[PDB]
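S.K.: Have a look at this one.
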Amino acid sequence: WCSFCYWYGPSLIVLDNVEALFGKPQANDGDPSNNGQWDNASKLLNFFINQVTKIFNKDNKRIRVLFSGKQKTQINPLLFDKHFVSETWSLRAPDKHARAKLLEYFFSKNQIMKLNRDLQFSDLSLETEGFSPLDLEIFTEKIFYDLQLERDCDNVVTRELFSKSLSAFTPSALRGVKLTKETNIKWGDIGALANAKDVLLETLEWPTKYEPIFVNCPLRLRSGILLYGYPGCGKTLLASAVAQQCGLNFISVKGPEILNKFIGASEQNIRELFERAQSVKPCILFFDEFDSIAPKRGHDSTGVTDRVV
Amino acid sequence: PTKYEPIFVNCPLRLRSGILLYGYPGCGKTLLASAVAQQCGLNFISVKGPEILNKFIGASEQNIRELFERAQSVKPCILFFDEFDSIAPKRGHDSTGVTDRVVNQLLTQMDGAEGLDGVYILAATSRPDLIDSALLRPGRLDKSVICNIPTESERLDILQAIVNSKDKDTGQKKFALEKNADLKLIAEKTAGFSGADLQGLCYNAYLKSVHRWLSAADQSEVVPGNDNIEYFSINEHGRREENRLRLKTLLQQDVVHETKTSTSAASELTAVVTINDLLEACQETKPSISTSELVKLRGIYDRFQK
Amino acid sequence: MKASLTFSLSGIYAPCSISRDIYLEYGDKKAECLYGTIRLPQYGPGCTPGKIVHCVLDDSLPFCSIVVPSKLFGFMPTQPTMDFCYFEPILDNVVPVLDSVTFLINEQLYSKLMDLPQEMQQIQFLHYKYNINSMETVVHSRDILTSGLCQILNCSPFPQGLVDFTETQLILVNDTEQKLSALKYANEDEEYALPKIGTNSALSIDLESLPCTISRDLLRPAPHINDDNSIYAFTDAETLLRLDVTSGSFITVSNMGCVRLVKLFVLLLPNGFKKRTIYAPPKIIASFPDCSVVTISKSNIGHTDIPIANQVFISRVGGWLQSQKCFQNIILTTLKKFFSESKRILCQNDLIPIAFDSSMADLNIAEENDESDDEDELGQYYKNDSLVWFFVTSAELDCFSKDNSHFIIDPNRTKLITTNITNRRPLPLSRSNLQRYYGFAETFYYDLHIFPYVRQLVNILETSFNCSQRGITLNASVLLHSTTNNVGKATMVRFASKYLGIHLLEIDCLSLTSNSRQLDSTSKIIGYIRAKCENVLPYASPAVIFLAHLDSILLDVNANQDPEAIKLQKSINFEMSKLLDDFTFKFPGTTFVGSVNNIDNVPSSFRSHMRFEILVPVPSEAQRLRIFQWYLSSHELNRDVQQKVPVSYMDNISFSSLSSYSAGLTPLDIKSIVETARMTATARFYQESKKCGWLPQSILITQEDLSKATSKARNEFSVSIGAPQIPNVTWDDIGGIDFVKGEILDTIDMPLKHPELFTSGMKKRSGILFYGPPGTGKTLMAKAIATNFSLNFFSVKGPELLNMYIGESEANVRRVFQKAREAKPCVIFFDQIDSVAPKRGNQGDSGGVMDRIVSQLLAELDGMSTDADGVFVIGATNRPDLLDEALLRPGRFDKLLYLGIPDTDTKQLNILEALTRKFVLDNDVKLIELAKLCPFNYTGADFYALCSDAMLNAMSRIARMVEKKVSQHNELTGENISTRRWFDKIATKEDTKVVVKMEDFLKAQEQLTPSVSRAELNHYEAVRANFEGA
Amino acid sequence: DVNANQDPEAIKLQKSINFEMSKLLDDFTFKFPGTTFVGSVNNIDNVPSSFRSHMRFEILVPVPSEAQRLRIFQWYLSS
Ligand SMILES: Nc1ncnc2c1ncn2[C@@H]1O[C@H](COP(=O)(O)OP(=O)(O)OP(=O)(O)O)[C@@H](O)[C@H]1O
Ligand SMILES: Nc1ncnc2c1ncn2[C@@H]1O[C@H](COP(=O)(O)OP(=O)(O)OP(=O)(O)O)[C@@H](O)[C@H]1O
Ligand SMILES: Nc1ncnc2c1ncn2[C@@H]1O[C@H](COP(=O)(O)OP(=O)(O)OP(=O)(O)O)[C@@H](O)[C@H]1O
Ligand SMILES: Nc1ncnc2c1ncn2[C@@H]1O[C@H](COP(=O)(O)OP(=O)(O)O)[C@@H](O)[C@H]1O
Ligand SMILES: [Mg+2]
Ligand SMILES: [Mg+2]
Ligand SMILES: [Mg+2]
């Protein structure tokens, strides 16, 4: 490879799925002492880095490299040690406009499907928001089969057809988890506090909806809201609805769950939430029964509650 | 036992060994231990507090045993526990967790049937009587040595030491002494805080003083005169101070090496602290105050009753 | 474009005169005044930036010729010049203007002009003395305006630009040292003596290496075709006519050894090299190790007689590159190239250097040119990479006496053959620099006076070499072991090789192909090593055998591995010792220089037997400065880049400031930062170039780009050591603060700079503890210190340190501090430290976990009391009395700071001002009244809350504004746009500008109670009543 | 499934087989007209993600209820 690309002048080597050849066989929490995991493959990687750096120092336009792996970190840390690569371009999950933009193309890719009457994919993107450009092709083929097997319509899709096909299919991401949750979508419940519910709606959504202006914000956005209430007057249901608006993901803890007697877990379980939340996306991180975590401004006993708070 | 070894190798009775250092925090205990290494020339294995303990049951055991076996592999060696309270607390009348393991291990490795030799266990802590009495039994940790912070009128001796400390032989000094060296005034003024307090005073005063040579009241070393204004009367633009600073930085394109100077009294490139100005540091530094410790030291040495 | 050049005596910036043609096809007739770009060739691989010069017509000048003033380059035309120059048309006749030009001026005239009462007098004197005219005269940086009188110090922002008194300061600066008198723009006026000697005898002169490859074009005599290329030599002094032989003649004596025929030329005007020395290429200089000064004289041979010797049996020098299997092919091809192309002079018993490229070796071109149309496939693709010498080894038999000297290898009448391999010493670094001449990857040129370890190693190697000359022998063996990767141990060894000429046998245990576990592979690993050594070593002169990453092979004994694996590993472990023994025995001078990355892993059987261990540290302040000065040098940035425009840097950057910033960075990190800076510069240039035109001369590094690069590299490294991503905060983001700034500077800043003072360490200030009231910028202060002082940041987030077991929390504490200690310049931030180090012997036992925690912390923090400085621990709390007394004494948490509520109007206003940074107060409302509105009872967080309420009110206002505005276009009666993406419709982003008004602040003051209760402030005052130390 | 806790140089065969099989999947689907590739699996989870996605509309086959049993008894007990 190095010989050919060196002779052919300004050129790239691009390696798809690079982890299959230069990937580290991760230590599985095994012994670090035996030179870590300086296996055959880290060795090969080191060899390649040497051999390409040799050429690169001669004329920087004569070669470049293009790696590609599932995630940046899990590619062999030697890349980031020897400073062989410094770029952070990540293929995020396409959202909103993107979905529509390419759905049409799939609809006309090889088969020639016609969209339902008086629509331009406007809300077809609103549903299936988490689908990947792999999931979309499969979904298209799904629709094709579902309408074709009907034997009475083979030209145009229908809303009820899409509703039927939407069930019995799941995104690749979270396909195998087999988790069902948040079926309690009840946004329609206006409740009595609608008088000031708008304040909550504002503080959660508007900073995101009015995206361009908030880019200019020089001060940390208001982000936390607390809610008293006479016992159980709709509180979790409200939280559930504000979750189901879906502009943000939701996960929640219920206070008495985590107050283990064990010293360590008692505090570690709070960090368990944040470590996951920060790892995915903006989230609500709702505390139910928050009274039970609160320390009643205690300073003398210095109980575990103080540690947790 | 090593300087006069032909004499001290005469008796069969096992050489008196092991020391327990105790008393006020910040009074030279870890120093006095860690200074023995080069002074004597022995090896000095270090146990930086509770390194031995492990989550697994009985791993601490395999740790202590391996520790002592290592100490016995290369010998003689000082064996210093940088604190000896959190390891091996006084055994309770119950399980009391894994600590009762480690204690009964240490005793075994100390005076077991297959008793070791040539190893000197040196322990220190602030609150020693929480060591189990079976570790205070003479024959192990047998000599208990107090250290004292008050030392009224003796603080001069320490002060003179710390100021005259010459550790780095490259220079005949590190602290910038002055000629008069009337250390008695400040020593008395100290009011007896601690032992580390005086080093704190030293460094604090050196800080307050170093601004004399470097900052120079922004008049005695920087902008000292003729070279203040070598550019002409600037009138094209209002840039006055930043302009002259930029021009000064640009013009300082000369290169020099080994630009040594000894304008100080007996030192290189420093402003010696005037002890009169050093007096200004006594009102800032703070002690550590506790009568509980004073009362508590009543007990470790035979409760001063038995 | 190319044109003829001529020099004349004239003012500093007189316009250049050009021939009629150049004016015709380059002078735009619409231009009021003509300008152009002029370029001078130089003795070097790079090219300097071109001077932008005013131009005038002169019909007297011949076809395509230009006359320029000598003072434009500080020259005198009374000595040999060049015959040509390069010209480029001005891009649309557009010329920039300068702002802050500076001129140095001698003390006498400076003071004389100072006494004058009028200012325009100097402006007129500019024209009177230097013929300068405003808005027309282009000035150049660093130019000497007149020898001993005045000189230009800088041009800004552009290095070249027009003079305009309304725009240019033209800063006259007094030359108090009066060094301009010594700084003559020219080299000298006359030689020592014109007559000297009628018939000069042979003279001893210094023979030194030419620091660059010469270009065949710039030779004053025209060389004959295809001959004498390899024996060029250059000189400038009067010697060329001291001996009657003219330029282009021959000289032979060369120290009166075996005389080496060589041809001498004249060095031309701009050459800045030293006079009365002979500059020679590698071939000529390789025959004369040591003997710095050599005798030389004329040789009027008439012609290079006896150009035919029947055959010649050339030979191959011993060396690492030469003996490789793969390279065996390319070398012979390049030799057959070496022959039958020109008449090359081969004085017997001499070396012949041949350059090639390693990366081409495994590939090959066809025999097409051998078949027909014999020509070289242009070397413009073959960038020479590696060097190997060859030795003549043949005084051929022929019917003539002394035929071995000064013969030729005729393309058709002679044939060359290879005999065998021979042995000699290469040149040492100080004697010559082959890599520089050939432009190879220059191995770093350490300065022994500032890098102890390279000196410690070179001492061992030099003493070993000298012993080699003695009858006695001793087994020298070195082992370089370092804490972290990328600290230049292989560069160290290679430099040691160069500086002494010791042959380098470079084998990397990585590359060797046997499987890592070496299953039934002992004979593979060791056969490979044994062969690759013994093939070259016996004919090798005193040689260092370098084992890179030896640790890979020499694995330690495994306690948890199958017995067969352990046994086969022990086999190599022992045999490596045996091999070291046998090689040390076999030949003198054999120096085993292994390297490892963690000493603890090396087995005892090898750890003990090895003699010397050298600890290679992360470079210090004094060193990284040199490293920077190296990697920004001209000959190292231009190397990688065939693009026309050269690269360089504004001289105003302070290497020392960079070094201060670059604390904790490895040399590879430094090269990374430099190359990223070059990225930024190049991208900036190419993006900007699309404009009309300016800055064409060169693409320039700038301080801001370098600082940005430093900020990048810092965080990227910090990510490599798992640190948090501290957000950007600076002193501007804090307010209400005066004394604690001074404190933090005295603790952190003062020892950072001026290291000469804190020579002995003295256990510098160690612990910063932010006590006092809650919510008052403590975590802000910490993230500020982290961002500002260029220190890695590690944080312990409250009682996180605890765990569900015995001992494992102490593992946690030891592991955090270990990770801190392995990134020495660092900060450990404890937030809510009362949680982790509570008062001992109180609140019950609860298993004593908290006691064992605080005990471990106390013992690690600064128990060991030796070199623990360089890592600073910063903590914050609500209340200090929770903290155990043993942490309070100086040396652990020594400086206690009462950072708290301002309580004073001015401090409040200061906080407002600080939080107003990047904020949009753009109104007649003033912070004075805003302060008066809110009594002192309000806190530090209070005014941030107020500001945020104002901001949110502005957002609400603009939100309803936008809603009712789009209600004029989204509604059906308008039917304009319903995308819900109306900011495309409202393209006037300025219309969105939120700005605060007294409505906002008034309502905030109304709707924002103090966030600290009177009870709470009273309580924390009481806590303060536990006034530490009383 | 990728039991990545297993020893190295085995998982490499696992990757090899998984990918290469999927390669044959695509090769058959695109090189020939009318290939359909019915698969059957004893428990769905064990099919690796790298291969699970490719197929479409997997069928769960529940055990027969009494209405089915009625027809299968009549099948076995047939004439
Ligand atoms: N002769 C001396 N007497 C007392 N202190 C000294 C002396 N020489 C130096 N010092 C300095 O004074 C301090 C004494 O610390 P010391 O050795 O008492 O700590 P420690 O035993 O670890 O304390 P702790 O009881 O808090 O765990 C150190 O900063 C040390 O550098
Ligand atoms: N002090 C230095 N000055 C200039 N360049 C340096 C320096 N140290 C290292 N380098 C450069 O860093 C690169 C790698 O250095 P080298 O191969 O010597 O590392 P090493 O010490 O063997 O490291 P490792 O053990 O991590 O492989 C080379 O391009 C070398 O020129
Ligand atoms: N005096 C101030 N100057 C500048 N910014 C301030 C000031 N007071 C508060 N802020 C801002 O408000 C934020 C709130 O302060 P922060 O929470 O960091 O305080 P703290 O004293 O560390 O509190 P705590 O220990 O209770 O968490 C700061 O991060 C900063 O952005
Ligand atoms: N406005 C409402 N609409 C629908 N359900 C409500 C409403 N208010 C209260 N509820 C019911 O009361 C409960 C609200 O949840 P929550 O207040 O968390 O109960 P608890 O506090 O007892 O767990 C749910 O069972 C919900 O169905
Ligand atoms: Mg101590
Ligand atoms: Mg290396
Ligand atoms: Mg805070």
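Residues displayed in chain B correspond, in order, to Swiss-Prot positions 716-1021.
Header entry for method reads electron microscopy, 4.1 Å.
Just so you know, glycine gets a Cβ as well, placed from its N, Cα and C.
Here the residue is the original one, but Swiss-Prot notes a mutagenesis experiment at this spot, B:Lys744 to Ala: In Amut mutant; abolished ATPase activity of the PEX1-PEX6 AAA ATPase complex. Under its mutagenesis entries, Swiss-Prot includes B:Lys744 to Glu with the note: In PEX1pA2; decreased binding to PEX6. Results in accumulation of PEX5 on peroxisomal membranes. For the mutagenesis experiment B:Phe771 to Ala, the note given by Swiss-Prot reads: Cells are unable to grow on a medium with oleate as a sole carbon source. Swiss-Prot documents B:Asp797 to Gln as a published mutagenesis change and attaches the note In PEX1pB2; results in accumulation of PEX5 on peroxisomal membranes. Under the heading of mutagenesis, Swiss-Prot lists B:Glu798 to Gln and annotates it as follows: Abolished ATPase activity of the PEX1-PEX6 AAA ATPase complex. According to Swiss-Prot, the mutagenesis experiment B:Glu798 to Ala carries the annotation: In Bmut mutant; decreased ATPase activity of the PEX1-PEX6 AAA ATPase complex.
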S.K.: If you count CB neighbours within 10 Å, which one among the mutagenesis positions B:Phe771, B:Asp797, B:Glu798 has the smallest count?
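M.R.: Looking at the mutagenesis positions B:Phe771, B:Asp797, B:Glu798, the Cβ with the fewest others within 10 Å is that of B:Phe771.
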S.K.: Name, in order along the sequence, the mutagenesis positions among B:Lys744, B:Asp797, B:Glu798 with a Cβ closer than 8 Å to any chain C Cβ.
M.R.: B:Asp797, B:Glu798
S.K.: Restricting to the same chain and to sequence separations of six or more, state which residues have a Cβ under 8 Å from that of B:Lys744 (mutagenesis position).
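M.R.: Non-local contacts for B:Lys744 (mutagenesis position): B:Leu736, B:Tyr737, B:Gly738, B:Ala839, B:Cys862.
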S.K.: Around ligand 1, within a Cβ distance of under 6 Å, which of the mutagenesis positions B:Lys744, B:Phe771, B:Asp797 show up?
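M.R.: Near the molecule: B:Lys744.
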S.K.: According to DSSP, which of helix, strand or coil covers B:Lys744 (mutagenesis position)?
M.R.: helix
S.K.: What is the interatomic distance between the Cα atoms of B:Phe771 (mutagenesis position) and B:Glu798 (mutagenesis position), given in whole Å?
M.R.: 22
